Amino acid sequence: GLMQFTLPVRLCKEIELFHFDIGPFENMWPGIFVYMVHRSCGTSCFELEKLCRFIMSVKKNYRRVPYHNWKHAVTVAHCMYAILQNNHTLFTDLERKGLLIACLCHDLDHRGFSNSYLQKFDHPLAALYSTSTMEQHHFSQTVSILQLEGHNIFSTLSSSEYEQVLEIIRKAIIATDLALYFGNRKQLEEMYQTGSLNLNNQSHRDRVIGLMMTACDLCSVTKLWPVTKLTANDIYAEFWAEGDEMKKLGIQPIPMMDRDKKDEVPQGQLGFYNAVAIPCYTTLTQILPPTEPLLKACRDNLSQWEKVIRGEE
Ligand SMILES: O=c1ccn(-c2cccc(OC(F)(F)F)c2)nc1-c1ccnn1-c1cccc2ccccc12
Ligand SMILES: [Mg+2]
Ligand SMILES: [Zn+2]
């Protein structure tokens, strides 16, 4: 109860910023996460012993893939922590508890393959869940680990609150299906411009939480250029592996995933910042003004990719 997790000075300060990188020391990421729960939610909200057992089982269930790994889980949870701390009074005690857990678990047991590949391979998970295939898996895994012994970190919640928080986590995880993002932002933009957006409408909160989730999940594009540049390697290493597996099924993959078309990447990153990332942080800044740093940093990197194309690096 009196055991305040503290970080070294540079981490204690840099962690409050949106562009924080959690660094190369795996063994520190669990301390970083707990520190974020304690600051974001209270020393009270979870039982330190049960939390630690839960974190470690979740770590154990992320795989050794180039990008969709434990480090991504904790990076996405850090961004969410940054948003919650910069919007201190907009969110309930339960949302804060559930949203940091949703992010840590959002990519549980990812193998580095898109829903498309699962469908074209005819993976058993594609029979079980037709849409948002991996995302229903990730939630289903979160529920599994919650149900292990000494792992129920929500035990002190009523039956009501327990169902509300698991329903926050489910929508949160589902919303990381980028196919769902496009229509979700369209609707939030229209509600905001015609002034009908209302954070008491549970239907509207749900949409806003989904957009935060897209924003946290994309947050590699909001880091300082050297971090963004080096993460793109990890992202594309998974893309090229999936393309290889597409070719193995007798299917020319889209160029994004074709490793023979490495040369087309910088223009592909342009597409994605213009079509996906910039729109995402624009609409999110309109709803939650204090998240502006993510937009600025995203623009900064869009600009860094244009420099790549113009042979200035
Ligand atoms: O640089 C990029 C170029 C293209 N896509 C992309 C486009 C279209 C569908 C798409 O998802 C799919 F691969 F499942 F098909 C990814 N994403 C990124 C990117 C930047 C930061 N994160 N990130 C992501 C990399 C890999 C899975 C991501 C999943 C969701 C959001 C961002 C994901
Ligand atoms: Mg995912
Ligand atoms: Zn993710």
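Shown for chain A, in order and in Swiss-Prot numbering: 724-1036.
According to its header, the structure was obtained by X-ray crystallography, 2.4 Å.
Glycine residues also receive a Cβ, built from the backbone N, Cα and C atoms like all the rest.
Record features (Swiss-Prot):
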ACT_SITE  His791  active site, proton donor
BINDING   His791, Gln992  3',5'-cyclic GMP binding site
BINDING   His795, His829, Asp830, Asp940  divalent metal cation 1 binding site
MUTAGEN   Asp830 to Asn  Reduces activity 1000-fold
MUTAGEN   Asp830 to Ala  Loss of activity and of zinc binding
BINDING   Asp830  divalent metal cation 2 binding site
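For ligand 3, the nearby recorded positions are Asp830, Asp940; that is, of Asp830, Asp940, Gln992, these have a C-beta under 6 Å from one of its atoms. With respect to ligand 2, the recorded positions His795, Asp830, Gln992 contribute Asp830 as residues with a C-beta closer than 6 angstroms to one of its atoms, given in sequence order.
The 10 Å shell around the Cβ of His795 (divalent metal cation 1 binding site) contains 23 further Cβ atoms across the protein chains shown.
Listed in sequence order, the recorded positions among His791, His795, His829, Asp830, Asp940 whose CB lies under 6 angstroms from an atom of ligand 1 come out as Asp940. Here the recorded positions are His791, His829, and the one ringed by the most other CB atoms within 10 angstroms is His829. Excluding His795, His829, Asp830, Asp940, which define the divalent metal cation 1 site, the same chain contributes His791, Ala796, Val799, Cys826, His833, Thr899, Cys939 within 8 Å (Cβ to the Cβ centroid), listed in sequence order. Closest to the residue listed as 'active site, proton donor' by Cα-Cα distance, out of the recorded positions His829, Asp830, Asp940, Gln992, is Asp830.
For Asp830 (mutagenesis position), the number of other Cβ atoms no farther than 10 Å from its own Cβ, over all displayed protein chains, is 25. Following the DSSP three-state reduction, the secondary structure of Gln992 (3',5'-cyclic GMP binding site) is helix.
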